[PDB]
Each structure stands twice: as structure tokens, then as C-alpha cells.
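S.K.: The structure is given below, and queries will be raised subsequently.
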Amino acid sequence: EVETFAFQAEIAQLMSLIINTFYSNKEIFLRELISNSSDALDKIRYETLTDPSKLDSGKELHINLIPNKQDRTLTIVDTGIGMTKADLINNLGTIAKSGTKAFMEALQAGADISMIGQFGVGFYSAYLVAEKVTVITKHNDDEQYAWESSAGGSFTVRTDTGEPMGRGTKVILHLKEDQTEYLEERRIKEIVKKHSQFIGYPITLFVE
Ligand SMILES: CCNC(=O)c1n[nH]c(-c2cc(Cl)c(O)cc2O)c1N1CCNCC1
């Protein structure tokens, strides 16, 4: 059923640095998420170039944004390659330990946090606005899993006999009391227009 994993020390440190460092420009989280989705869609597209069956689990490659003012979530869905359980345990497909190192040094030499994605650990910026992050993922070569954490040095993984998804990744953000602007139509379109206007895949913003 539910396995529990400790973050490597370095991720745990990045996460804490992200949660505590005073830093106003929290909007970038959306850009790192959308850009992760796009990377993952590149990958299923690439793979399909040589094997068309790769797309049997769905041929539309797209990114939806789904706010929910009632649950206080913002969900980013994509029809990318997805991750296996191994990928979810191994820092969500990232090279997060070396990447946290280069980010740490960079930060001490005058990066700011908005530059997190140049170090390959953009996922973690989700913790700028979310108290808890659940990732659901289905890869063609594995079953559906949900990865979850509220930081604090640990994460969980479990099989998701929830809503089958076909193929993709779904990042539900459970937003902090004071970051509900990220749930407003007006405010999301603005961030997508500003940081994510040249993404090679349709982005749909759902309405409620
Ligand atoms: C090994 C093949 N799978 C993937 O690469 C993958 N599948 N889904 C994602 C993904 C990860 C995050 Cl954090 C996200 O917000 C969206 C994604 O699609 C993936 N990424 C995106 C790039 N960083 C590594 C994990």
C-alpha cells in the first residue's frame, strides 16, 4: 500500500530553502511546471517518431490548467511520457542531488530562485505556493502511481487505483491559505502569457 521515503539531505535542504527564503516573485512556479510538462511531451513525441504504438494510450499531447477554488487546488495535467515508480523515487526524473549543489553555489554567487530551472530542479519551486503536492503519473511501461509530500524531509508513493489517466502526469498543488491568487482566471492567463507563451503544445485554462 503506502511506502514512505526520506528525501536525500540535499533535496531536503533545497525544499527548506525554498519554503523559508523570503522571496516575493512566487509566480515562476507555474513556468517550471509547464516547462516540465513540455519536456515530457517532447519525449513521448520523440519516441513516437520510430514506434507509433507509443501513442496508443492517447495521441493528443496537451497541457491543461485546472483551478479549483473549493478544494484550493491548481492541477496541471499533461499527456507526456509519464514516470515509472523508479522515476518517482529517483527525484521525479531529475538529477536533483547534483542539481541542488550547482543551484546552492549559484545562489551564493548571485542567482536568484527564479533561475532554479537552469539546474533541473524546477519541480521544487512548487513549494513557493503549495503546502502539499501530489503527483499522479502513468508511464506506458508501468502502472499508475501517486507520489505525495508536504516537505518535512519525506515523501510517499502508492499505486493509484484512482481515475485511470491513460498516459501522462498530473501535479495537484494544494495551495497555501495566502496564495489563492493562483486560482484566479485573470492571474493565471497573465502568468501563462508572460512566462509560457512559446510552449509547443496547446495550453488550456479550465473555468469553474
Ligand atoms: C523519464 C520520463 N519521464 C519524464 O521525464 C517525466 N514524466 N513526467 C514528468 C513531469 C514531471 C514534473 Cl515534476 C511535472 O511537473 C510534469 C511532468 O510531466 C517528467 N519529467 C519532466 C522533466 N524532469 C524529469 C521528469
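Here Swiss-Prot sets the residue numbers for chain A, with the shown residues being 16-223 in order.
Placement of Cβ uses the backbone N, Cα and C atoms for every residue, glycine included.
These came from Swiss-Prot, pasted as-is:
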- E47 to A: Strong ATP-binding. Strong interaction with HSF1, HIF1A, ERBB2, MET, KEAP1 and RHOBTB2. No effect on interaction with TSC1 (MUTAGEN)
- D93 to A: Impaired ATP-binding. Strong interaction with HIF1A, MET, KEAP1 and RHOBTB2. Loss of interaction with HSF1 and ERBB2. Los of interaction with TSC1 (MUTAGEN)
- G97 to D: Abolishes ATPase activity (MUTAGEN)
S.K.: Please work out the number of neighbouring Cβ atoms within 10 Å of the Cβ of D93 (mutagenesis position), leaving out its own Cβ.
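M.R.: Other Cβ atoms within 10 Å of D93 (mutagenesis position): 27.
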S.K.: At a 10 A cut-off on CB-CB distances, which of the mutagenesis positions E47, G97 has the highest count?
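M.R.: The largest 10 Å Cβ neighbour count belongs to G97.
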S.K.: How big is the gap, in Å, between the Cα of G97 (mutagenesis position) and that of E47 (mutagenesis position), rounded to a whole number?
M.R.: 16
